[PDB]
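Reviewing the structure listed below.
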Protein chains: 4
Amino acid sequence: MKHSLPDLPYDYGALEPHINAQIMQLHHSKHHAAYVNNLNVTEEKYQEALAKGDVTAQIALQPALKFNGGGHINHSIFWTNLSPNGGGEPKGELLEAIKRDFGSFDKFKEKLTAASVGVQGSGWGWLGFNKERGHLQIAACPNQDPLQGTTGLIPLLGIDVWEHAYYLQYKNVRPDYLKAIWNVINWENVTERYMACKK
Amino acid sequence: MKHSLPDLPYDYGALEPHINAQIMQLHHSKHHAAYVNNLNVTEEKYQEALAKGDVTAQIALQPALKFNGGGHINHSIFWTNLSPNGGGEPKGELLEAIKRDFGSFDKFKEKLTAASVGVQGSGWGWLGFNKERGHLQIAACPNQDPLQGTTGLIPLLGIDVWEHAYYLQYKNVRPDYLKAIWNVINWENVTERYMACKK
Amino acid sequence: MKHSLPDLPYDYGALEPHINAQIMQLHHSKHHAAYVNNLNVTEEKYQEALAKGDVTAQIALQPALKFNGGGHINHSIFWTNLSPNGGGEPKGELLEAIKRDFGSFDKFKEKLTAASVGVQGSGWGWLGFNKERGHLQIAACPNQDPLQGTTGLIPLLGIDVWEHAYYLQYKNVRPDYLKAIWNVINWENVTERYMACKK
Amino acid sequence: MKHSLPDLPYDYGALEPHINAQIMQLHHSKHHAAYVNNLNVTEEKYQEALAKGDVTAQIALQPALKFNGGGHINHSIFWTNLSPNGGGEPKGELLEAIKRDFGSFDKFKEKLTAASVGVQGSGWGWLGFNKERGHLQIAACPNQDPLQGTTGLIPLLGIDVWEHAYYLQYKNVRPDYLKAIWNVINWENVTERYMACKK
Ligand SMILES: [K+]
Ligand SMILES: [K+]
Ligand SMILES: [Mn+2]
Ligand SMILES: [Mn+2]
Ligand SMILES: [Mn+2]
Ligand SMILES: [Mn+2]
């Protein structure tokens, strides 16, 4: 078992004009590719350190493991959260949960937007599921810190607000990017992730 | 006393082909402008909270104050650290200190490059002066955390490795950007900052 | 304003046998007193730095302001959260909220105990109110980071798990302290704080 | 490997009056023992997660691995840094290094004391060796974050300023503990660690 770069499930230009082909190609073929390759490198070092009982060396590898590991986890989810067939609103039980937990779909969108706009530096906004409480929850994460690994929330929808996710097209104006991304959210996927949490 | 956006001391295209005019214009007129304006906003809120003794409100403002305050501090130094008249090596006492503390100028460049390349997410690489020890020191800082405010080191040379500093021109390849930036380092300015530390 | 050490609402021995008199006296008269005194020193330094527009100094003072400010906020709440007349369960709307959000009072105790036991190093366990979601929420905070200032949750009940809160009596056995403190929870105060969050 | 609690190099009462026997016994047999036991549990969980390629689980275990792993690393060094035959000043090349890098032995003590007193919450003060710069360096570390694993500096002398290291004897008065511990520093061990850093 090595970790592998998943293929993007649509063409690089499939999200235009919301997210351009240049961004999608760099983001997938350069950024994600680097995280998974560097993850495998870090994991092999960690296995060596673990088998030798070298605790210092394990601890020294944690930043790279969290960063590259998180990068792989986060982007793998992100690509499935987007789709040319996306946008609009979810339906069914997910929609019911959104209304119940956030008041309305628009109030939810404002809350996830606010979380995403509010990241200072690099990071992600998330809609997650709190297994303990049995309800939806919004959280922000710095850098590539992954949601489940660092908070326990099960990821449903992630919004990447690293500058590489938007800068070529939207420059400094992160809010223009967050307005555009709502048009390509794959609610079919977010719904599947939500229904997998409930039983 | 309000904080103010300092004018850039050369034309937006003065650093071409090392850093392009589009980057310089966005970086100064959008990014820095936002930090100083948001700094002034945060500072006024903080003065209000301070005068009321509202400790909760002071603490809630710290992230914005450090981020925008640091953004203003960092970029103000950064613009003076670059120049169309830059590149090459420093001379005099700065050069002597570099050789003494790092072995050689090239060994120093490798160490500051390594610090800058090593930032995971957004941040800065710094050459600083340790007043206590009386010598040079390299450090990295996350996001806009400023060097003197968070470590006590006096900043001499800063390298911005936020994606907005390089992405339009160099895309994901941060090492191409760090190779290019050596050509525009204003050693006259770094020398002035160094001599101001010594007495 | 010039912050002051609040009077303890009861005798130093009033929470025996659950928290001994030596601990209460130290905790109030030395620890909380130090936070107040250092908060006042830091706030005066911040006033000087604001007047000069010294952003570096403002940032350098943040750790002392969060630590000592947070220490004052947290302990001022903590004293009111305990009582010689405390223990048992709350009643009315707070108990209804606890049952709705955590399943039962005993499951709530389990979760707040677990958050408090889980703190690695110094910190606090909290029951808070989430104003946006209109429900209760458990969180943990490191060091003296205060709940409202760092998370937006309104504090209802805090459990101090700094070693100074229990060590003289319980030594390393934090879970024994956690079991004992349920006997002195002032549910009247927690109820007042909860009702204040609602209109 | 299966990590083990090392035997203490002396009797629990051998550092009296400076660190009392009750503290040493607790510190070794309960605190350090817990770090070892929890390190072993966490390392077995990491082995399971590596075998499955569960990156989320790997990341979720990082806090426990750094905390307990760091706790084992730090305390294993600390015991060897103290001795009933300790105190006074080092000699030879280590004393020459201390004088060169800090001005004098008394100025070195001032600086390491100040780093150790300055820790807000739980942590450690360290004298370390910087291999790249070929000189001594003082640093502070939060919680159980280990020196080498988090900074690259090689540990020479550690001062534990967790409340459990002093509280039963010194209560809140950390500076008194800091003054007393100079009487039991095992400069032979610190010297061995220093000579090992050089060729
Ligand atoms: K297309
Ligand atoms: K030009
Ligand atoms: Mn990304
Ligand atoms: Mn910048
Ligand atoms: Mn306390
Ligand atoms: Mn300890």
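Indices start at 1 and increase along the chain as displayed.
Each residue, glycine too, has its Cβ placed from N, Cα and C.
Residues or ranges marked as Mn(2+) binding site in Swiss-Prot (evidence: experimental evidence): D:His27, D:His75, D:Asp160, D:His164. The Cβ of D:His27 (Mn(2+) binding site) has D:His75, D:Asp160, D:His164, D:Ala165 as same-chain neighbours under 8 Å, each 6 or more residues away in sequence.
Experimental mutagenesis at this site is recorded by Swiss-Prot as D:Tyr35 to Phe (Swiss-Prot position 58), annotated: Loss of nitration. Enhanced dityrosine formation on peroxynitrite treatment. In this structure, D:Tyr35 (mutagenesis position) is part of a helix by DSSP.
Quoted from Swiss-Prot, the note on mutagenesis experiment D:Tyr35 to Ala, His, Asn, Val or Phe (Swiss-Prot position 58) is: Reduced enzyme activity. Of all Cβ atoms in the shown protein chains, 22 besides its own fall within 10 Å of the Cβ of D:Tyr35 (mutagenesis position).
Those binding-site residues from the list D:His27, D:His75, D:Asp160, D:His164 that have a Cβ under 8 Å from chain B Cβ atoms: none.
DSSP assigns D:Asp160 (Mn(2+) binding site) to a strand segment in the three-state reduction. Looking only at the binding-site residues D:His75, D:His164, the densest Cβ neighbourhood within 10 Å occurs at D:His75.
Those recorded positions from the list D:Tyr35, D:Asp160, D:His164 that have a Cβ under 8 Å from chain C Cβ atoms: D:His164. Listed in chain order, the extra residues whose Cβ falls within 8 Å of the Cβ center of the Mn(2+) site residues D:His27, D:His75, D:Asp160, D:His164 are D:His28, D:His31, D:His32, D:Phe78, D:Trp162, D:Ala165.
A helical conformation is recorded for D:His27 (Mn(2+) binding site) in the three-state DSSP classification.
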